[PDB]
Amino acid sequence: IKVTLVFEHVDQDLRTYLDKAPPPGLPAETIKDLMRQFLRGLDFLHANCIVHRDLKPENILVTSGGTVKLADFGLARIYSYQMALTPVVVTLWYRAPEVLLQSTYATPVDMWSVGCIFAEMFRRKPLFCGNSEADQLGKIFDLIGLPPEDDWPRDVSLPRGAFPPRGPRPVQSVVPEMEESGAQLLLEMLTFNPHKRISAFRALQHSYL
Amino acid sequence: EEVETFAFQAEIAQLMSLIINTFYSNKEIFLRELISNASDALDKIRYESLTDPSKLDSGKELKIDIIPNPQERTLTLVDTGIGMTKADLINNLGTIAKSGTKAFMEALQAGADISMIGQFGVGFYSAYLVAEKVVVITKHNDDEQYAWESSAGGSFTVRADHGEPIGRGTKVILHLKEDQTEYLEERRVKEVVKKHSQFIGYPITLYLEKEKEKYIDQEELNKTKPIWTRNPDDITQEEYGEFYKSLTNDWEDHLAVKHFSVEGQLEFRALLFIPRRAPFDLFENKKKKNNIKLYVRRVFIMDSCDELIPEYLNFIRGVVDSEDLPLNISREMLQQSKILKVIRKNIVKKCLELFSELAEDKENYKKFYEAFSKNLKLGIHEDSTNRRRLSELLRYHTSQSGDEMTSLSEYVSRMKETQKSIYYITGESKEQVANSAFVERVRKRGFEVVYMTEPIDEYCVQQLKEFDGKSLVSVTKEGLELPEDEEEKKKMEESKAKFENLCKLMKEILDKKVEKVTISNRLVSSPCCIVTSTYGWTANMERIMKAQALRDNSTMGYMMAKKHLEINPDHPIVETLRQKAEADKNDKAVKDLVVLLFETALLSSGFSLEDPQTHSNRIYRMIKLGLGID
Amino acid sequence: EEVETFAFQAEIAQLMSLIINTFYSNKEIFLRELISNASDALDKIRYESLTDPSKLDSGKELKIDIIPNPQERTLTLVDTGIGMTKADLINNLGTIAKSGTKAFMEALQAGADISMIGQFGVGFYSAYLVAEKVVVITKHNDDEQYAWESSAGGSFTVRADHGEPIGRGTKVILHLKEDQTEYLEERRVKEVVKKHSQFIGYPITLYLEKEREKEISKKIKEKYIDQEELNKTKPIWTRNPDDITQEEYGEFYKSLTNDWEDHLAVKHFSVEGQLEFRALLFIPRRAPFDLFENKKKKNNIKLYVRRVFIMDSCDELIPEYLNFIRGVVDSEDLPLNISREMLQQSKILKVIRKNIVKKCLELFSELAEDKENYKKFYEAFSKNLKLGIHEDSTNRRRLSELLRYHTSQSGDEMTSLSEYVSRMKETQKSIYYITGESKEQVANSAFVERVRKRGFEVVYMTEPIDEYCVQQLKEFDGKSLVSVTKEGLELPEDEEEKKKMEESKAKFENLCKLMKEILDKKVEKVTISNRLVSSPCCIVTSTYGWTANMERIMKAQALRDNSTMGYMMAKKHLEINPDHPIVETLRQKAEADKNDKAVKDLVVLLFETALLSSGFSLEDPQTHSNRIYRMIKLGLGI
Amino acid sequence: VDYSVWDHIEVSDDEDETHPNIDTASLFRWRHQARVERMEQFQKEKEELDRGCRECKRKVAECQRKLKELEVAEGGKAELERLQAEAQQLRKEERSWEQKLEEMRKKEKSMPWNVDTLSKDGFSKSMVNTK
Ligand SMILES: Nc1ncnc2c1ncn2[C@@H]1O[C@H](COP(=O)(O)OP(=O)(O)OP(=O)(O)O)[C@@H](O)[C@H]1O
Ligand SMILES: Nc1ncnc2c1ncn2[C@@H]1O[C@H](COP(=O)(O)OP(=O)(O)OP(=O)(O)O)[C@@H](O)[C@H]1O
Ligand SMILES: [Mg+2]
Ligand SMILES: [Mg+2]
């Protein structure tokens, strides 16, 4: 008799995790781990110039050991089989402003996406929810704050300047059990201007995590 | 002035000791190195004789002779090469990091069909890993016969030889160390020969003191001949078979064979063989992965198939012989392992092509598949990039088939014009699933299903999410969609109401045993059945995973799918129960019956039974009631 | 003829290219070798200053600094070591196979506590793997400052003091190749030195452009990073075990591997023999999720030589079943090859392994005293223990004492087999056990009914791996282990009751025969056994082959469809409980009419339910349930 | 004595360059895609640079023909001088396209090796031992 091994693949989609997860106030410490699991993965992905602005909650795998695994790196190599008919039209509360502005992929883009996801994790519910890209920003701005056409990116398809200025809403108080340091990291990730955001490495190495 | 210039120096006194202590790991390779050099010299002759045939007057035979001498504890190697001149001995042999093979090859830039090895110029000194002292005697056509003697003590001596004459070439005398006498053993010698010199172009002989104990010329020492070096279009099947048998030692020949060669920065030739039978230790965890070997200029380098090929293809036997690789100072190791990965990729492509053409040969494909389908399925599990190609090779039993398997594409060609998915069922046996209640309605709808009876199919089907644009669906899971006649649908809704409170009652009875109780037309001859939620393990998956010795039990918290009780409204039992609920929903005997039905269904649906003893105890009680015992 | 004497020669022009091009495969050794040399020079000072304090008049601080310069694409290694003279640059640095470490090897007769790293006199030239040009500036106290310079073009030069204050050690200037710019990256540097300079006695720092807030102070952050942290973890095994406490020792563990919790248990191991070495063995408090992911290359036990990382081949260093122990093995007496990537004479490691295993077992024995933490240990790695027992037959003598099981007398408390033995009845000459799917299954099995009635204790086993363990462990403390699921369960009992059983056998003799005929090709032999109490019968396994549980495991887990073995191993019999009311009735029914099909069908029913209770899957579960449904319909008047 | 020719081999399925938080089942495929896109863009660049070079080459060639004609023309030497300057600009443009093409050659030299550049399918021959 000989010995041989075979192993099962994990299909525990983040979305499923969140469906199995408890009500608003998801253990911040658990999330801190999951955050740094995600961000560590990003550092690898940034080192390898991995482009995937299309990464959404459902492209995040949460394993039985609490490990965040990332998959599906952009439309270029995903959905080669049956897919959603509204992959973009669907509420893009998990897509960076830069996606909504029709620009490109970047470290801040990626982190903006997951930033909302991190808040979703705490709430067990989507951080933002708009209709069009401009409307989606109209919901985003309510948390992060908004300025006139003097703090907007060059490559913008949306009517920049036609977005009535407003203040932020302390992420700490908005998102359940969001410890101030995490609120700062998140707010930085959520900040509209991509150059006012925090890199995956910086956030990963932050004492909060 | 402000700067002084010096040439680099080298303390040979220590350099030499590095060469014979730190440069090499294995020591038996000393034969490899000596033989290698011998074959180079034989090639030198060959080339030279092309321009001047009279150079062969002093010997027309090209070979290598190995003659052990236990009486002296030495080993004599006779190389019938060109030989070296006095100058060559003191300029080449006695010089570290320099070889006349390279220089000869530089002369050969004029054009030649010569394949020589030896770009380092140090291998000779490896002789001192084993031998205490080495003596080299040689006779060049343009010079006298000389003896070269050294114990690697920083110096060497040369004197014209006397006595036995050398026509040409050179002899190497290995004054073997006292603790290295194991290399005087026939077996040990042959071991090394087979290890590194099976494909040396020239005949190598081994002389043994045997019947009359005289040196017997073992001419067959390396009788194995290279095949990939020959023109593929001129090679017969009989020849491929002979090679295969020689390579693998399998008395039965191969199923299929394929040539493969590439040109450019990477250049090599290769033979891959598909065996007719799988080996009994095919999946042994600790089995040395040496099915395909790597050679450079027909010299064995390594056989690390762990990197060279995919594990799911680790049954194909073969030889890869490259022309020019970046080998380490120790030829046992290759630098830039990414090269091997490149080679791998090319191998895989051709193996898959072979499989495709093998599939064209149905009669032999089925033989192949029978023996190695597990590997193909493994590939589906392991390889995310060639999965699609591999899926074309899959074959299963289906409802309209007999004992003949069929592809998914063939299934697709038989799909109904309104069929959007591939129906299948997994289990322990063909008969088991053939008699499953889950496929009865499906058969009533005129649909065909795919039968999956190997435990590994659970891993395979996990990855087979879509095939040729068609989705896949298990009849064992909730949400099975079969043709819905609007008239029927109305009747089903009426039935749902009819048995609504009944289902509620059953749920109250089995609140902690079943997640949901409902009716379903997926059933025909069964009163009920347990199904599995689309999320989590199936009955089959669960059973299999709970048989895994090294499984982490806590993973069940993410995999324990919910159970639902399907009810079939058309049974007298179900109708009776409805009527009994109406008569008295609190009737104990009825409740007991409900529980019985559940456990019966649960068990027969392929799920783990919580307590076989209790279940059977109830049965025994019923038996006793039938017997009138008590 | 006349014997001419010659000295060996060397073609340096080619040799040099061999050194660079063929001796190394991993260019990460670039920094390793450079750093190693720096540490040797620092040791040279340590000794000289130890014996003569005035040696530090031109500098006391000993360290290794790395300064990258992206704007030039160059690297600077600052060695505060003893330095070299002009003659040394010419003699030592400019000569292949030449090293001054051997000068100290011989010179340091008094310096027995000094240990230099390596001795080939070649590694220096490995700088050219990634560097286009190397410049070495140095000033030994007994000479002036000189600048050695070469691009490995067959020659080298030496220049006079250029004014850049270097009064000690040397500045190694590395002009990097166009395509080697990755080594100018912080990350990459750290990756390399982390794996090679981890345990350098002297502190290694980096001087990096500090990532900072724009200098608009309004805000501003520091301009440069001093990465001393590279050597925050010091050697522990080098100190005296008796003087080592957890307050520091535990910090080593969490630094050894990224685990923010103290270890479960450890064992310091000192070897003062030929293979002198010291080792720290660690047991994690929790098993890793990838513990059995054997596709992954091992790296738990790492091999260091003179505190320098060499190998991590656990495949040789330890046995597979101990592949959870993490640790460090450090020897200064090993014969590494020219690349220093592989130890020569693997037989050395074989010896080392055996010594390690011995102490691992000793640690486990030590843990056995701490019941609380032992429990924790056992539970976390019980599979590994069991794997060892299966594979490592040599050490079963020790591994089998580490086993712990739940029994019929201990209940919820898990106990030792030795404790079982110490409490065995004077007639209890064997260990009784049962394997199955779960605790409550076997705890309510018909197999253990009589056993409990006889006052015997039953060892409960539940894992697939337990099913493997019993295939290897045959005896313990001189007594054999007996499965209660096999035929011929000779429990200690009153001979008169055995006589009653023989009388019962006569009584139900015809019944058994009939049942056998009924169950022809279903069961190998129908008989009677008093191991049963509440059940009318039981399917049992033979004395050999696979058990119901073993088949459950092998048929599902094995990737090899060994139908030949399945065939050979598929054995089973039927035992009858002569006291059961149904059985009594069946006898009476057979006597009334052995051809009564209804009775025959009842027997079949009983058989199939017997298979169920014994863990044997039915060949057609659907037909079983069909019969049940028929009986239901009967009761319902359908 | 020099194996530097193999110091830059890019393998998209290199399983030794992975990460615990990344699913390589799709990562490897991402790499493949990226490589393809890089080859595409590279090729387009080269083709466009070559096109521009050839266009300016032809333009200056036609101007050179015309320069000869203007030289011959009775008083066309005034226009000749104007055209000469324009022709020089066209030649300089051609040159700069060529310089860019020289940079493309440098890019080719710097290009990582892969299965599409290391070799070609020199030979393939299957055979099934049927009978
Ligand atoms: N059978 C032979 N006949 C003639 N010359 C020989 C023979 N064997 C060895 N030599 C000589 O020995 C010299 C030393 O070369 P050596 O074999 O040590 O380098 P190499 O083996 O060619 O290189 P490598 O170290 O890569 O094998 C060569 O110059 C070669 O001429
Ligand atoms: N930073 C340095 N400071 C002082 N001497 C050095 C330095 N780097 C190189 N050397 C010289 O090089 C000699 C040996 O270095 P090298 O590394 O080449 O051989 P080794 O270190 O003895 O062993 P290996 O060759 O395996 O490294 C030293 O004895 C010394 O003379
Ligand atoms: Mg040679
Ligand atoms: Mg050194």
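Chain C is numbered as in Swiss-Prot, which gives 10-226, 270-690 for the residues shown.
Header says: electron microscopy, 3.9 Å.
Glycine is treated like the rest: Cβ placed from N, Cα and C.
Taken verbatim from Swiss-Prot:
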MUTAGEN   C:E42 to A  Strong ATP-binding. Strong interaction with HSF1, HIF1A, ERBB2, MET, KEAP1 and RHOBTB2
BINDING   C:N46, C:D88, C:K107, C:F133, C:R392  ATP binding site
MUTAGEN   C:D88 to A  Impaired ATP-binding. Strong interaction with HIF1A, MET, KEAP1 and RHOBTB2. Loss of interaction with HSF1 and ERBB2
MUTAGEN   C:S226 to E  No effect on the interaction with AHR; when associated with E-255
MUTAGEN   C:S226 to A  Increases the binding affinity for AHR; when associated with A-255. Increases AHR transcription activity; when associated with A-255
MUTAGEN   C:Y301 to F  Decreases interaction with NOS3 and SRC. impairs resists LPS-induced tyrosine phosphorylation. Does not block LPS-induced pp60src phosphorylation
MUTAGEN   C:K531 to A  Highly decreases the signal of SMYD2-dependent HSP90AB1 methylation; when associated with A-574. Diminishes dimerized form; when associated with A-574. Reduces interaction with STIP1 or CDC37; when associated with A-574
MUTAGEN   C:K574 to A  Decreases the signal of SMYD2-dependent HSP90AB1 methylation. Highly decreases the signal of SMYD2-dependent HSP90AB1 methylation; when associated with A-531. Diminishes dimerized form; when associated with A-531. Reduces interaction with STIP1 or CDC37; when associated with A-531
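Everything Swiss-Prot records as a feature, shown here on the structure.
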| residue | record | DSSP (3 states) |
| --- | --- | --- |
| C:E42 | mutagenesis position | helix |
| C:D88 | mutagenesis position | strand |
| C:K107 | ATP binding site | coil |
| C:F133 | ATP binding site | helix |
| C:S226 | mutagenesis position | coil |
| C:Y301 | mutagenesis position | helix |
| C:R392 | ATP binding site | coil |
| C:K531 | mutagenesis position | strand |
| C:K574 | mutagenesis position | coil |
Those recorded positions in C:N46, C:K107, C:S226, C:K531 whose CB falls under 6 A of ligand 2, listed in sequence order: C:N46
Number of other Cβ atoms within 10 Å of the Cβ of C:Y301 (mutagenesis position) across all protein chains: 18
Entries of C:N46, C:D88, C:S226 (recorded positions) sitting next to ligand 4, with Cβ under 6 Å as the cut-off: C:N46
Filtered recorded positions - C:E42, C:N46, C:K107, C:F133, C:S226 - keeping only those with Cβ under 8 Å from chain B: C:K107
Fewest Cβ neighbours within 10 Å, where candidates are the mutagenesis positions C:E42, C:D88: C:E42
Alpha-carbon spacing, C:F133 (ATP binding site) to C:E42 (mutagenesis position), which is rounded to whole Å: 7
Top Cα neighbour of C:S226 (mutagenesis position) in the set of recorded positions C:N46, C:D88, C:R392, C:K531, C:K574: C:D88
Recorded positions compared (C:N46, C:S226) - the one with the fewest other Cβ atoms within 10 Å: C:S226
Recorded positions compared (C:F133, C:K531, C:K574) - highest count of Cβ atoms within 10 Å: C:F133
Whole-number Å value of the largest CA-CA distance among C:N46, C:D88, C:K107, C:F133, C:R392, listed as ATP-binding: 22
Other CB atoms within 10 A, centred on C:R392 (ATP binding site): 23
From C:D88, C:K531, C:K574: mutagenesis positions whose CA lies within 10 A of C:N46 (ATP binding site): C:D88
Long-range Cβ environment of C:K107 (ATP binding site), under 8 Å and at least 6 residues apart: C:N100, C:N101, C:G130
Rounded Cα separation (Å) that holds between C:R392 (ATP binding site) and C:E42 (mutagenesis position): 10
Gap of 43 residues [C:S226 to C:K270], endpoint C-alpha distance in angstrom: 4
Minimum Cα separation from C:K574 (mutagenesis position), reported as the residue among mutagenesis positions C:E42, C:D88, C:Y301, C:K531 that achieves it: C:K531
Spatial separation of C:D88 (mutagenesis position) from C:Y301 (mutagenesis position) - C-alpha basis, Å: 30
Cα-Cα distance linking C:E42 (mutagenesis position) and C:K531 (mutagenesis position), given in Å to the nearest integer: 59
Between C:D88 (mutagenesis position) and C:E42 (mutagenesis position): CA-CA distance (Å): 13
